[PDB]
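In what follows, a structure is listed as structure tokens, so that the remarks can point back to it.
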Amino acid sequence: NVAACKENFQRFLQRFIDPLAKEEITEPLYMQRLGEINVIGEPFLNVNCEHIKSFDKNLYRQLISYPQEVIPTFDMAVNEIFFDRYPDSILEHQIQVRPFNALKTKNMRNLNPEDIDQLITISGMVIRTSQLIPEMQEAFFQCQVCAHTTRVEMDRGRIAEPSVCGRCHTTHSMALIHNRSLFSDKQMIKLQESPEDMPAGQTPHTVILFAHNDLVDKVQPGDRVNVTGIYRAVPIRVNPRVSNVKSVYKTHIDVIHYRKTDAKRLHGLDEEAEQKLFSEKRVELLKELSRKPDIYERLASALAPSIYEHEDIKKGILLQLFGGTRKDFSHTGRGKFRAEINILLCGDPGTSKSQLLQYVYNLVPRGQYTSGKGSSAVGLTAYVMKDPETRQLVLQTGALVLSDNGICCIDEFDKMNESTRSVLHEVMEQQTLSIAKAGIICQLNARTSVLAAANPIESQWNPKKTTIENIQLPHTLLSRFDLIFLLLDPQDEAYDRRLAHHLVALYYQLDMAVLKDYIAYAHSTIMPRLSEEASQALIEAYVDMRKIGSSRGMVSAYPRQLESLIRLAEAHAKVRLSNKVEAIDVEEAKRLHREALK
Amino acid sequence: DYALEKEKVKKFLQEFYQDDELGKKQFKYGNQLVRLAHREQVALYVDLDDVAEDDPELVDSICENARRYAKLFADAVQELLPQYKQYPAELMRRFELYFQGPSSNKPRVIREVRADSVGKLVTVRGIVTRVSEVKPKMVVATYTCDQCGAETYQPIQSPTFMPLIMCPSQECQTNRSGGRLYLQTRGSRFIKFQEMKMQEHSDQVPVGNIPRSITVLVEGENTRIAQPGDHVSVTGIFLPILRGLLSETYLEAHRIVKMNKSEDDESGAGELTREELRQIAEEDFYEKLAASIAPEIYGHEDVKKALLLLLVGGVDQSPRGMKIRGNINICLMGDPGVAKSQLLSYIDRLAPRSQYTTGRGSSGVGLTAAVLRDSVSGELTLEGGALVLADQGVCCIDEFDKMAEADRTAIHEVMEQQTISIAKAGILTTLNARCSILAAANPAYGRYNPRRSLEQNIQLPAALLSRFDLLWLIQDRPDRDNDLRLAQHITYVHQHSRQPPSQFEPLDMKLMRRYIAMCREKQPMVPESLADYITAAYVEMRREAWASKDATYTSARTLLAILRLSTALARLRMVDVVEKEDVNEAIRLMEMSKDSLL
DNA sequence: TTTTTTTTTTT
Ligand SMILES: Nc1ncnc2c1ncn2[C@@H]1O[C@H](COP(=O)(O)OP(=O)(O)OP(O)(O)=S)[C@@H](O)[C@H]1O
Ligand SMILES: Nc1ncnc2c1ncn2[C@@H]1O[C@H](COP(=O)(O)OP(=O)(O)OP(O)(O)=S)[C@@H](O)[C@H]1O
Ligand SMILES: [Mg+2]
Ligand SMILES: [Mg+2]
Ligand SMILES: [Zn+2]
Ligand SMILES: [Zn+2]
């Protein structure tokens, strides 16, 4: 069972070819992976245990049925095919092997006891983690008479005491020395099934995963992962004293591999080292697409290809996916400086607001979707819970902190009583949060960006009242936003006809990987710095805004807006990779700021 | 004695005939034993009415003991299986046997089962609560002596058990007088298991008494049948718990049947007959059902035409990742005493999954979902509301104008996106609530009056008024002769307790509840050639309600009514494409809903 | 059988 499998696995690792494409035939697929493992660190080999289903079917039966008696063989059989690069680079730890599956295999509700101790894949949304927990591997005993120190190994899963000193023979004198032994790490994590893939009218479950030595801190609460690992069940004892164990066991999952890369969402900020892993064939494409005179309107108009025209809102929601520069103000003692853009959408019903939130939330990774009445003051930022076991108050993170890199869509913005609405004042302007409760006195921080949607008061935009009266929001909250989009319902018959003609079409029946990579690039290698010709159009663009917004009674302008223009201007320059802010990048993001409130 | 019973059961298992198989006299258990011998089946629901057909004595002594007999049967089948086709005779069982209640017994209530029926076959009815999740329960623990290379087993009965440290094989002990043996979760055998509580129907309780509970240990194959908050009927032994003389008791389920419909679950027998396809194929099948909905109520020929579309429901799309709901919501604004709380009470009983709620007796967190703490553990858990428990069905809210205004905006979420997004201080999730709502309300101050226009003797904010595809508006103006027919109807009802016999007869409730479930799964399409007709209709609407002095707030959410109110009709006529004759029916409905004002 | 924090029904 042991020798018969490494011989059958090495073959796979050597002679395998796929009808696929990687990193944007180079036959030695896993040998190329094994070469990359040698040119850099990171001694892990991510093998797909479905490729081993094409090449073979009698190991793919024994990998998902006896995974703990196979994966050591899959390590050994990789160490030897590392012969090519043995003399070149000599790392130390060992080489590893990690089977996985591109697609899930089960739910959290259909785990049956014919699946105990066999490879299994699920998916969920990590809720909370814990601090490290040691776990002994090699004991270290020592006698009180002979003072002789033997070092017994844990082989089966328990530690046995020798009871005979190899020198003095006192038949029990070998104490266990703790801090001279060897330990390894162990973390406890909790999943939670996704809203999709659950039965009719039911509440989410949780499942406990146990990480191990190297996967110990590779995931954060608020992430959506595809965990792959063995499924085990261990007994429990009714007393912590007697050996009367129960008969209903208790199950967890010894994780073996994570996967956070989903196809449909953009690139999360773990792949900044992976941006240097772009095909140089692709950087040409991006730099050349960034030269056409309207690449702005050509990318924007490719957001949500189901909304009707609404041309400006897609412009704003596209500039929000880039954000101003990340300047470093630690020297001036000013503090930090927000670089993300907050957008508010107000307008009478039926105008397709909630569809834009539902579309963005499904686009960006690391996001959330909240509502009006089903969210409280502390549930959005940070609460304090009586931890069940240790009976102590511990801090947790809300929704505005779990996003932290992404967008926090807050629908039904009007229908939140003024208490829970005055909480956003801190987290959305300073990018911080200062907590001072019973035993916890700390200061979090996040890099979120709200995208809110509200209805006018009376839910009907009556043009008798003033713009600062249909919204009915204060000024200390309207100024923290910088793009207040007033959608309206004009009764032009031509518009209604075109819209209906468009909507009916949804009943019969640019690319993404251009946008999905253009964005990663424009994040990685761009930093627009202002100029002196641009800076001289930014001063007057604020001295006129005051005289304009003063009289009309629409929405006043405070110096904070003058920073928003910066935030917008720079964010425009990033679209075209211009690396330097010029004049037009202020006129555009000034016309945008003016022609949204009309 | 029992040695002669193990033969009187083998006789019955090998000899029993049955005619209703639709063929000749075959063997009900003759085929079953073969299937079980080929490991294509796990459970064998030995009915007891069939033993009570040729031996009404054995039934008397089964329901008297039912604990020995459920073992004699599992020995009889254990012997018969090889004759058709390890050491302990239980590790190689791989099937289980369950008694299906005898018809002569009567279903007790939870309060009735007393101590005089401990250890007998009983039958209870109740509401499920706190169903656990499946966990592996051990049956035959398999140990191994690694030293002497052997295998040993032990069978478990209690909810606890003490392991072994012997290796009682006299050879291993005799040779060396030393050796320990490890437990092992491979050679052992688990079985699914979950516990769930039952409560009395709060209806069948003394006027002000507290309901009593019982515990049910579902295991084997009956798992995952029952959902929490559910009407169920259970059949199983009633035993005491192991480990002074007082004893706590649980019900050990042998058979679980859902009785939601007030009779049974007949999803297996739910197929229609050609003699019913006769009716369903008639010209006006759509018009028979409409008249056979709450026949006790005179008039309202059109309202019953829409309350059927609500039960059938349109189709739901998903283009370019932009969900569109496929349910219909309906309100019944109207004067007092027009039988609205009768129509709703009827549509409650004609739905597989339904819920009934009153506006003045239900809070906004009790509709959607509530987070509540456990003073035993201090842990906050989620608890579904009304709209969650009515996931794939219908919810009914009468007295809808009297619901508190902060407890009513908690429905705007469930009516469009059909999720519930909770971000309180224990939980952060989105439950699925795909319910279609039906509500009733009184217009202004009890009675419509012709002085004030609409929208002021209705008092709904446009944002909520537009969520309803059909806000039906009923009036009652006195009529010297219509009152006469209404009275001659109601007095007939109070004489005979039935409705007067019209030309034809209403279908039974049991039969319509099947006619509809067959009529849901069609999914018709839309033809392109119609997009010009539909369009014009919609345009015309935006004219009238823009050039009138009474009309409501119409928006681009009205077009999707016309669209989704026609895929319902085309779904009744069993077509697989929407035809120009149904668009006009839909358009007539959306017009016959406000004519009661002219 | 005590504090402190957080949610929901009630006067
Ligand atoms: N311009 C548009 N493009 C595409 N779909 C639209 C457009 N306008 C309206 N719709 C459709 O009309 C409906 C509008 O619903 P929503 O997007 O939820 O509106 P809303 O802004 O959420 O309404 P309220 O204010 O919250 S009740 C959806 O079915 C949209 O598909
Ligand atoms: N057309 C009708 N056909 C049959 N019964 C009717 C009719 N009109 C009234 N009734 C009876 O009159 C009573 C009306 O009571 P409800 O159905 O509660 O009225 P309602 O529509 O709920 O009025 P509100 O909204 O609660 S004041 C019931 O006993 C009905 O059976
Ligand atoms: Mg909305
Ligand atoms: Mg009523
Ligand atoms: Zn010693
Ligand atoms: Zn032994």
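In order, the residues displayed for chain A correspond to 158-181, 188-672, 682-770 in Swiss-Prot numbering, which applies throughout.
Method reported for this entry: electron microscopy, 3.3 Å.
Cβ atoms here come from the backbone N, Cα and C positions, even for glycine.
In three-state terms derived from DSSP, A:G364 (mutagenesis position) belongs to neither a helical nor a strand segment and is classed as coil. Within 10 Å of the C-beta of A:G364 (mutagenesis position) we count 22 further C-beta atoms, all protein chains included. Under the heading of mutagenesis, Swiss-Prot lists A:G364 to R and annotates it as follows: Reduced MCM complex DNA helicase activity. No effect on MCM complex formation. No effect on MCM complex ssDNA binding and ATPase activity.
Residues or ranges marked as domain 'MCM' in Swiss-Prot: A:458-667.
DSSP classifies A:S517 (ATP 2 binding site) as helix under the three-state reduction. The ATP 2 binding site feature in Swiss-Prot is assigned to A:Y471, A:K516, A:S517, A:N618.
Reduced to three states, the DSSP call for A:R732 (ATP 1 binding site) is helix. Here Swiss-Prot flags A:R497, A:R643, A:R732, A:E735 as ATP 1 binding site, drawing on a large-scale study or a structure entry.
A distance of 20 Å separates the Cα atom of A:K516 (ATP 2 binding site) from that of A:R643 (ATP 1 binding site). Of the candidate recorded positions, A:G364, A:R497, A:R732, A:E735, the one lying closest to A:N618 (ATP 2 binding site) when CA atoms are compared is A:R732. Here the binding-site residues are A:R497, A:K516, A:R643, A:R732; the one with the fewest Cβ atoms within 10 Å of its Cβ is A:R497. In sequence order, A:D574, A:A616 are the residues near A:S517 (ATP 2 binding site), counting only same-chain partners six or more apart with C-beta under 8 A. Looking at A:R497 (ATP 1 binding site) and A:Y471 (ATP 2 binding site), their Cα atoms lie 43 Å from each other. A:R732 (ATP 1 binding site) is 47 Å away from A:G364 (mutagenesis position) when you measure Cα to Cα.
Its Cβ placed at the centre, A:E735 (ATP 1 binding site) has 15 other Cβ atoms within 10 Å. Within the same chain, residues at least six positions away from A:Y471 (ATP 2 binding site) with a Cβ under 8 Å of its Cβ are A:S515, A:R661, A:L662, A:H665, A:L666. Proximity to ligand 3 at the level of Cβ atoms, with a cut-off under 6 angstroms, picks out A:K516 from the recorded positions A:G364, A:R497, A:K516.
Those recorded positions from the list A:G364, A:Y471, A:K516, A:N618 that have a Cβ under 8 Å from chain B Cβ atoms: A:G364, A:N618.
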